[PDB]
Amino acid sequence: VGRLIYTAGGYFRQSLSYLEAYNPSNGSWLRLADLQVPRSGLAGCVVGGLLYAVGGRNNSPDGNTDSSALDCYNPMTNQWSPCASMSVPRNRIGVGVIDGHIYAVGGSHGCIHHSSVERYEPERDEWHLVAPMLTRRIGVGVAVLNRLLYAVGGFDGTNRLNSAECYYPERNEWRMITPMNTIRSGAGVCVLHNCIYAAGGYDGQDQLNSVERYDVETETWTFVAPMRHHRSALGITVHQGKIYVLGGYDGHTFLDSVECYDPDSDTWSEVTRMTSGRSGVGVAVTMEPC
Amino acid sequence: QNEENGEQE
């Protein structure tokens, strides 16, 4: 399923309930049905044509509540429906999809940083815990390549991380991979062709514009062209062989900037602006609604 | 302010 880039939730002054969809074919944004509960630091993904908003925190005028929610959006009806909740709240979560199943990775609850990981079965509306990561990680980037799930960077409560690890589902087992060249928490992580990209993030001192990619075959990370804007807590997704990065915080502004990376030319371009600047959104790609 | 996501604190 692939036609619109959906952005759900986020933060500007407080957590947001926005669901908006961008159409790269015509440059158009649609406002869709609001999330039932505002959240930022959530992740998005799509399975069987449904959009899922996972985890996050409602950082609101009347409190901060970490979310264990899994909510499902149907583009055919333009409606949100609650799905089964995770075992635990997970703010600044990372999510990946392997073979129709959603993996929820790390994230925080209050002062605790999770190494736990759980897997959702859409057909059964059920979550189950799997092997935890080797490291506690929040603000972790996650991507899936060749039916293996990668957890990249993050913050363990004490240090931001350049480390990454890979989960082999048939062995329910995590293994370290080559660390990134840069410490990144809150980076955008995604897969394009045979490569895992990690774009932006925060290294403990600055929001980053640098972008590196891991070749699973060579087990090395190599920098590619940097983004035009430094940004952390950005949203990221892939559409038609190009990476799109959405919003984020640059140490000064909550960005409305959307940039697109073309791997053929190794260039980033500005493609559009979100309707308002914001960080911590969940992003995914699926069919247009009605 | 959280320097990773810009949120208050």
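Heads up, chain A uses Swiss-Prot numbers, so what you see runs 324-613.
A Cβ is built for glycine as well, from the same backbone N, Cα and C atoms used for every other residue.
Recorded in Swiss-Prot as a mutagenesis result, A:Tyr334 to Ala carries the remark: Impaired interaction with SQSTM1/p62. Per Swiss-Prot, mutagenesis A:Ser363 to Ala is noted as: Impaired interaction with SQSTM1/p62. For the mutagenesis result A:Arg380 to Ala, the note given in Swiss-Prot is Impaired interaction with SQSTM1/p62. Abolished interaction with SQSTM1/p62; when associated with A-415 and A-483. A:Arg380 to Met appears in Swiss-Prot as a published mutagenesis result, with the remark: Impaired interaction with NFE2L2/NRF2. One entry in Swiss-Prot concerns the mutagenesis experiment A:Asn382 to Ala. Its note says: Impaired interaction with SQSTM1/p62. One mutagenesis experiment named in Swiss-Prot is A:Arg415 to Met, and its note says Impaired interaction with NFE2L2/NRF2. A:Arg415 to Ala appears in Swiss-Prot as a mutagenesis experiment; the accompanying note says: Impaired interaction with SQSTM1/p62. Abolished interaction with SQSTM1/p62; when associated with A-380 and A-483. According to Swiss-Prot, the mutagenesis experiment A:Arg483 to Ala carries the following note: Does not affect interaction with SQSTM1/p62. Abolished interaction with SQSTM1/p62; when associated with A-380 and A-415. Swiss-Prot documents A:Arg483 to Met as a published mutagenesis change and attaches the note Impaired interaction with NFE2L2/NRF2.
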**Request:** Do me a favour and check the Cα-Cα span between A:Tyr334 (mutagenesis position) and A:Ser363 (mutagenesis position); whole Å is fine.
**Result:** 5
**Asked** Among the mutagenesis positions A:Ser363, A:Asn382, A:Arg483, which ones place their C-alpha within 10 angstroms of the C-alpha of A:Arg415 (mutagenesis position)?
**Response** A:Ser363
**Prompt:** So, in DSSP terms, is A:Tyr334 (mutagenesis position) helix, strand, or coil?
**Reply:** strand
**Prompt:** Just checking, which of A:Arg415, A:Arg483 (mutagenesis positions) has the fewest C-beta atoms within 10 Å of its C-beta?
**Reply:** A:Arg483
**Asked** A:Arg483 (mutagenesis position) to A:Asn382 (mutagenesis position): how many Å between their Cα atoms?
**Response** 22
**Those residues of the chain, 6+ apart, with a Cβ under 8 Å from that of A:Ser363 (mutagenesis position)** = A:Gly332, A:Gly333, A:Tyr334, A:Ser338, A:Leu339, A:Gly379, A:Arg380, A:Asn382, A:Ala556, A:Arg601, A:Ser602, A:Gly603, A:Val604
**Fewest Cβ neighbours within 10 Å, where candidates are the mutagenesis positions A:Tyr334, A:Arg380, A:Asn382** = A:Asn382
**Request:** With H, G and I counted as helix, E and B as strand and the rest as coil, say where DSSP puts A:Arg380 (mutagenesis position).
**Result:** strand
